[PDB]
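Peer 1: Handing you this structure, nothing more for now.
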Amino acid sequence: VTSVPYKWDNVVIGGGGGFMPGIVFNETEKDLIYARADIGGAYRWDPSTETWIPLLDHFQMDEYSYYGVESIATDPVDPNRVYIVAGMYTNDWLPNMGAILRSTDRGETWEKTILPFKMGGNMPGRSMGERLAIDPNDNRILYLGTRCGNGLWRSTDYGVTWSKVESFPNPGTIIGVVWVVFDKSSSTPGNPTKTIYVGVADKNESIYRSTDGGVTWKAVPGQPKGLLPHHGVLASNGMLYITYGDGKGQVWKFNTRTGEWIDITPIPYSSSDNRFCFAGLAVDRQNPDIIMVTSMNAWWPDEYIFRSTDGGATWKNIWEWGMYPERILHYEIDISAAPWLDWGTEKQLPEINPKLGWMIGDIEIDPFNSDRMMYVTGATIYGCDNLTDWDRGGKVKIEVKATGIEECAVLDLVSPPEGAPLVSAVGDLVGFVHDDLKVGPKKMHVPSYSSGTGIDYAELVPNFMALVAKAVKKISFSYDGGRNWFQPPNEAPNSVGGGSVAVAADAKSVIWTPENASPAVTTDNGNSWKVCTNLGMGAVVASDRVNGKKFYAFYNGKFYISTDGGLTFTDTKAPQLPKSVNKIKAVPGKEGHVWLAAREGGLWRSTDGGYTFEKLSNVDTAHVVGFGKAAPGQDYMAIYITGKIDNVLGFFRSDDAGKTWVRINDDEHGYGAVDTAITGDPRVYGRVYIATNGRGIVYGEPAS
């Protein structure tokens, strides 16, 4: 299989769209910032444009686990170096062992060391950190906190080789060892830092110290018990600040020079106002008395962001109660860079959209600018450039600081022959009409939905669409190409909605196959539903693109045709089929042309409504299959798949109905898990849209 050069980019959703559990500033170089994602890789900040650059897109589908970024560390001695601890699950959802990724060009290129254990980039407690730390006196040395009782690990050769710190007392009882803080003043440059603090997720004993360069460890005397330490920050005056959660929360400061512990919780832990962890912790590098903490999670009315200018003695919240319903905001939020963030919904007070956020497990003050601050949420990164205005009684001007991040899990995609070039169904954000591929949409389809799981349009009436979702009734229809949506009075039988949807070519019937439920048809736009005869749970249903009477289904190793608009299905008795399929899809303009994406079972085609199929011999793996405009002079639409051809993983195009294939991605453009949706563009030759699981929507075009 040969390759053809492509130009790859994200379709813009804007503002990230997911949870980025950590932000890491470099201690010595101004404007050097990194951000880590849970499913979503890592990014470096470009300060010239206020954008983030993705760093791990070279990982192919067999290394999707390495988009789970447990920790990121940036070298203070040599800011060119950056390390990632990578691995998404500590269980068997993915087979990969965890890895330490190492770069000397700030994440443009990477080497890795495979570890004898797994990371949990997408596991509970992921915003606790940073687990990975570089010695600021001797950058040869790195420490790593681990999950699952593996404890504290160390490298003394710039992260190339790793061993367990056997003398470390407590791996946790498993969220594990959660952060490593060096005390730079304990040694002089060139020498191993002698004093190291370590935070461990154990309510009974959480804070540990070595004073001999990691040879022996003792628990810090006088420490609080009962909660878990989310972050530790050693300020320039010798105060170690630590945030705690379980909810309930505390904030403490430990005097490293005297040994004294002082409780500095903004809201007293014996107060019943205290009903959340404090999680995010920021200390101003230029003034060790300036600190900030965040709640996780108050939920109502919004989260708390507390600021102290006197080392925690006194705090002010970023909002205050007034004449209830009613709150005094010492902030604004500007969401011009990702306008979907207000959910297109005005709230009744004291709630206000857009919110400060939720899942605020990390907050950072720029070590070179007291006015710059950033924090994470379950949907975006926010930040400001006028932070100290708050101290003078002005408003913190918060804005989206996640431009360039695309972290959505994309569940389905269509490229209609009329209207917008793309319409999406995504996790968490439902999905969007993409009027313009490089313009972020203003609002998702249906604000009351949580995830859009399936979408289709009537091929001959492309302004008609159906969207299925989790959350209100969980199917929506549109007659204006997704600009406006409406819900029916009734749903197909279901437990959690979701699943998939197939729309008749003539817009006269819709088959909803909800998650863990049977296909059901409506000729009513959802007024009434009928379970499709002869099908059931797990059936893979697709509509014919020419004939509105014809629908297709793969179900329990058999293929089925419907010729009455999806009311009844008949086993076609196809002599040769795969054992299972992931996706099936019919061809626009070609009646009875049905393609089967059977993962490792390959790619199959029929041209007779699924009575006979042919397995294409030149394709090993096809996870998904889609179509776009025919190549000039060709009489079949271009076919796009993800999977494997001739021991090469990637994305492939065929301009001759599957007779020959070229690879359209490369080694630098993997994008991880790509087995949910693919489509070409019926109006633009060579263009392909691909759903990823944590890198949003990607599209490619032939390069010049």
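To match Swiss-Prot, the residue numbers of chain A are left as they are there, and the shown ones run 33-205, 218-290, 299-523, 528-760.
Placed from the backbone N, Cα and C atoms, the Cβ positions cover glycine too.
So Swiss-Prot has the following annotated:
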{"type": "MUTAGEN", "residues": "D70 to A", "note": "Loss of activity"}
{"type": "ACT_SITE", "residues": "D70", "note": "active site, nucleophile"}
{"type": "MUTAGEN", "residues": "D480 to A", "note": "Loss of activity"}
{"type": "ACT_SITE", "residues": "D480", "note": "active site, proton donor"}
Peer 1: How big is the gap, in Å, between the Cα of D480 (mutagenesis position) and that of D70 (mutagenesis position), rounded to a whole number?
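Peer 2: Cα-Cα, rounded: 14 Å.
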Peer 1: How many Å separate the Cα atoms of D290 and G299 across a gap of 8 unmodelled residues?
Peer 2: 6
Peer 1: Give the number of CB atoms, excluding that of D70 (mutagenesis position) itself, located within 10 Å of its CB.
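Peer 2: There are 24 of them.
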